[PDB]
Structure formats: C-alpha cells, structure tokens
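To start, the structure itself, in structure tokens.
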Amino acid sequence: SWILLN
Amino acid sequence: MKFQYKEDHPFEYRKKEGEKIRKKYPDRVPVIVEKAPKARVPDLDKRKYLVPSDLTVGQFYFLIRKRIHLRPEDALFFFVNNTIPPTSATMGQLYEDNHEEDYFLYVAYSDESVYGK
C-alpha cells in the first residue's frame with residue numbers, strides 16, 4: 001500500500 | 001539505476017498501477033523511492049509514495065529524510081535519471097518532466113552525490 005506524504 | 005519495484009513487477013503491471021493511482025488521486029504523483037546501491041544511509045521499508053503535486057522537491061527531501069531518521073545536517077542526495085533534481089521545482093513538474101512510461105517517478109537516495117558511489 002501507498003504512503004501519503006503531507 | 002536498478003529499482004527493486006521494476007525487478008519485482010513487469011512493465012504492464014506497473015503501468016496499470018500507475019494509471020489507476022493517477023486517476024484516483026489527480027493532485028498527487030506516485031513516486032518509487034529506494035536506496036541507491038552502495039549507499040551508507042538507512043533503508044526505507046516502503047517504496048511507494050503519493051506526493052502532493054505542489055510540494056517542492058526540497059520539502060519532499062525533508063519528508064524522506066525524516067522517514068529514514070536523519071537530521072538536516074546528514075549528507076543525503078536524491079537522484080532522478082542519475083541527476084540530482086532542482087530543489088525549487090515542484091514534485092508535479094519533476095513528475096511531468098521525468099515520469100516513465102508506467103506513470104511512476106523513480107527516485108533513488110544516497111549519502112554520496114554520485115549515484116552508485
């Protein structure tokens with residue numbers, strides 16, 4: 001799964 | 001510049017994931033982030049990042065720097081297509097200028113200014 005930065 | 005993401009998945013798989021995520025989050029760009037070979041830096045557990053398009057490259061640097069538990073004073077360099085990107089560019093601009101045919105931007109990081117050293 002993707003990590004959402006800021 | 002090898003990316004484990006590309007070794008792990010064929011082009012068609014990557015492009016399908018890239019177009020899907022570019023449609024689901026249009027204000028964001030998908031970025032693969034991996035440690036460069038021979039780099040003397042901590043590793044990043046996760047390699048897939050959705051980054052806001054209006055984020056500056058420098059602020060993106062800071063976010064990854066905090067993920068690998070480094071301080072601003074630590075030597076840390078980032079590479080796209082074997083060159084260090086301009087700090088004041090936006091992540092949207094870098095993405096538009098450098099994304100591959102699978103719709104991903106690929107970034108490597110190292111403690112050395114030359115990829116692979």
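So this one's X-ray crystallography, 1.9 Å, going by the header.
From the backbone N, Cα and C atoms, a Cβ is placed for every residue, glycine too.
Around B:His9 (mutagenesis position), the same-chain residues six or more apart in sequence whose CB sits under 8 Å from its CB are B:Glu17, listed in sequence order. For the published mutagenesis B:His9 to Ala, Swiss-Prot gives the following note: Abolished interaction with ATG4B.
Among the mutagenesis results in Swiss-Prot, B:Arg28 to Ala has the note: Does not affect interaction with ATG4B. The residue drawn here is the original one. Proximity of B:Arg28 (mutagenesis position) to non-local residues of its own chain (separation of 6 or more, Cβ distance below 8 Å) is seen for B:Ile21, B:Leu50, B:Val51, B:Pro52, B:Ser53, given in sequence order.
Swiss-Prot documents B:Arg47 to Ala as a published mutagenesis change and attaches the note Abolished interaction with ATG4B. Sequence-distant neighbours of B:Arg47 (mutagenesis position) (same chain, 6+ apart, CB under 8 A from its CB) are B:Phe3, B:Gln4, B:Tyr5, B:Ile32, B:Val33, B:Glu34. In this structure, B:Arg47 (mutagenesis position) belongs to neither helix nor strand by DSSP; it is coil.
DSSP classifies B:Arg67 (mutagenesis position) as helix under the three-state reduction. Note: B:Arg67 (mutagenesis position) has non-local neighbours B:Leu44, i.e. same-chain residues 6+ apart with C-beta under 8 A of its own C-beta. Record note (Swiss-Prot) on the mutagenesis of B:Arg67 to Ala: Abolished interaction with ATG4B.
DSSP gives B:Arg28 (mutagenesis position) a strand state.
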